[PDB]
Amino acid sequence: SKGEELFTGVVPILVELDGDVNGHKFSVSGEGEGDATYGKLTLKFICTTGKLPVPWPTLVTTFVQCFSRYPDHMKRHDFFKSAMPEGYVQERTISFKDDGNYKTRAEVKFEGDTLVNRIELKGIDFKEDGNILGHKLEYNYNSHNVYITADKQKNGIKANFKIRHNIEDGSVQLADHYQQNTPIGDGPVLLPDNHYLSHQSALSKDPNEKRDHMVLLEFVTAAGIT
Ligand SMILES: [Cl-]
């Protein structure tokens, strides 16, 4: 399998994001590696412009589902590795309940030996001291299922899901995610039957890191097909 074969071992990852939320600009760089055999990602992000102006957890879904573990019986449903090495475009609208939204566009593709995710994010209509701009989210993350369906007219997939962000008082901020992936190349890809990715993510800090940053550990496995 062409794109499959790219993921058999440990693959270096680079992530670059440029953001503007309510007119506040920022950049983040990240790096680490992914091992699709285990569905495992390990990543470290740095805000290179100073302090991140939105909470770190609100960016986790934005910051590579090609590293998901597709069990053997589900391998024909793996759109993400089938689009490689040329890659795919991943767009989202992320609507924070009773608050603003992010729109993101990313390119995920091999650039030489490294899998690269380059993102542009634009956030509008946030409240000046709502959970996002007021930094009221706990520094943590919950497990979620990403329900994938084929988008055959775009030769890709759509996904819909809701992220639960725990709030420092015990309430939860929902972030509705509407996602569209289109391959960058012209040829055929694998278009899946309905299924889901089981995502889990754990956020931590590097004690020796004085920059605003996030260390992110993920495990992602496909499921929903027996
Ligand atoms: Cl939860």
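Chain A is numbered as in Swiss-Prot, which gives 2-64, 68-230 for the residues shown.
Technique stated in the header: X-ray crystallography, 1.9 Å.
The backbone N, Cα and C atoms fix where each Cβ goes, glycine too.
Listed in Swiss-Prot is the mutagenesis experiment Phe64 to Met, annotated as follows: In RSGFP4; increases fluorescence and shifts the major exitation peak to 489-490 nm; when associated with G-65 and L-69. The 10 Å shell around the Cβ of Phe64 (mutagenesis position) contains 24 further Cβ atoms across the protein chains shown.
With a 10 A radius on its CB, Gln69 (mutagenesis position) counts 25 other CB atoms from all the protein chains. While the structure shown retains the original residue, Swiss-Prot records the mutagenesis experiment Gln69 to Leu with this note: In RSGFP4; increases fluorescence and shifts the major exitation peak to 489-490 nm; when associated with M-64 and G-65.
Among the mutagenesis results in Swiss-Prot, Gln69 to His has the note: In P4; leads to no detectable fluorescence. In mut2.2; shifts fluorescence lifetime from 3.03 to 1.94 ns; when associated with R-30 and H-145. In mut3.3; shifts fluorescence lifetime from 3.03 to 1.88 ns; when associated with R-30; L-46 and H-145. The residue drawn here is the original one.
Under its mutagenesis annotations, Swiss-Prot gives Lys79 to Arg the following note: In Topaz; shifts the major emission and exitation peak up to 20 nm; when associated with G-65; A-72 and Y-203. For the recorded site, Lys79 (mutagenesis position), the DSSP three-state label reads helix.
Experimental mutagenesis at this site is recorded by Swiss-Prot as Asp103 to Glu, annotated: In mut1.27; shifts fluorescence lifetime from 3.03 to 2.85 ns; when associated with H-145. Same-chain residues at least 6 positions away in sequence with a Cβ under 8 Å from that of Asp103 (mutagenesis position) are, in sequence order, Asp129, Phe130, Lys131, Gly134, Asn135, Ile136, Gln177.
Experimental mutagenesis is annotated in Swiss-Prot for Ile128 to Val, with the remark: In EBFP2.0; shifts the excitation and emission spectra to shorter wavelengths and increases quantum yields compared to BFP; when associated with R-30; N-39; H-66; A-72; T-105; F-145; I-150; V-155; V-171; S-198; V-206 and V-224. DSSP classifies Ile128 (mutagenesis position) as strand under the three-state reduction.
What Swiss-Prot notes for the published mutagenesis of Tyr145 to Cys is this: In mut1.9; shifts fluorescence lifetime from 3.03 to 2.74 ns. For the recorded site, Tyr145 (mutagenesis position), the DSSP three-state label reads coil.
Listed in sequence order, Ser202, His203, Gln204, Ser205 are the same-chain residues at least 6 apart in sequence whose CB falls under 8 Å from the CB of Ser147 (mutagenesis position). Mutagenesis annotation in Swiss-Prot: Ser147 to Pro, described as Increases fluorescence at warmer temperatures such as 37 degrees Celsius; the structure shown retains the original residue.
A C-beta separation below 8 Å, combined with a sequence spacing of at least six in one chain, links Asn149 (mutagenesis position) to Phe165, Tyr200, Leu201, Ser202, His203, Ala227. Here the residue is the original one, while Swiss-Prot reports the published mutagenesis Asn149 to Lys with the comment Increases fluorescence at warmer temperatures such as 37 degrees Celsius. In Esmerald; leads to brighter fluorescence; when associated with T-65; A-72; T-153 and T-167. In VisGreen; leads to brighter fluorescence; when associated with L-64; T-65; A-72 and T-167.
For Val176 to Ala, Swiss-Prot lists a mutagenesis experiment annotated as follows: In mut2.1; shifts fluorescence lifetime from 3.03 to 2.50 ns; when associated with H-145 and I-198. Under a cutoff of 8 A between CB atoms, and with a sequence separation of 6+ in the same chain, the neighbours of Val176 (mutagenesis position) are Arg168, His169, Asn170.
The Cβ of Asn198 (mutagenesis position) lies under 8 Å from the Cβ of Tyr151, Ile152, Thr153, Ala154, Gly228, each of these being in the same chain and 6 or more residues away along the sequence. Recorded in Swiss-Prot as a mutagenesis result, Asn198 to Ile carries the remark: In mut2.1; shifts fluorescence lifetime from 3.03 to 2.50 ns; when associated with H-145 and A-176.
Under mutagenesis, Swiss-Prot gives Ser202 to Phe with this note: In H9; increases fluorescence at 395 nm excitation; when associated with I-203.
Secondary structure at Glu222 (mutagenesis position), taken from DSSP and collapsed to helix, strand or coil, is strand. What Swiss-Prot says about the mutagenesis result for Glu222 to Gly is this: Suppresses the 399 nm excitation peak, leaving only the longer wavelength peak at 475 nm.
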List the same-chain residues at least 6 positions away in sequence whose Cβ sits under 8 Å from the Cβ of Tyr145 (mutagenesis position), in sequence order, or say none. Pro58, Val61, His169, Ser205, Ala206, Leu207
Whole-number Å value for how far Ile128 (mutagenesis position) lies from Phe64 (mutagenesis position) (Cα to Cα): 19
CB contacts under 8 angstroms to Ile128 (mutagenesis position), restricted to the same chain and 6+ apart in sequence, sorted by sequence, are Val22, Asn23, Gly104, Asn105
In the structure shown, which of the mutagenesis positions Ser202, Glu222 has the fewest Cβ neighbours within 10 Å? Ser202
Between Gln69 (mutagenesis position) and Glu222 (mutagenesis position), find the distance joining the two CA atoms and give it rounded to the nearest Å. 11
What count of other C-beta atoms do you get within 10 angstroms of the C-beta of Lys79 (mutagenesis position), across all chains shown? 14
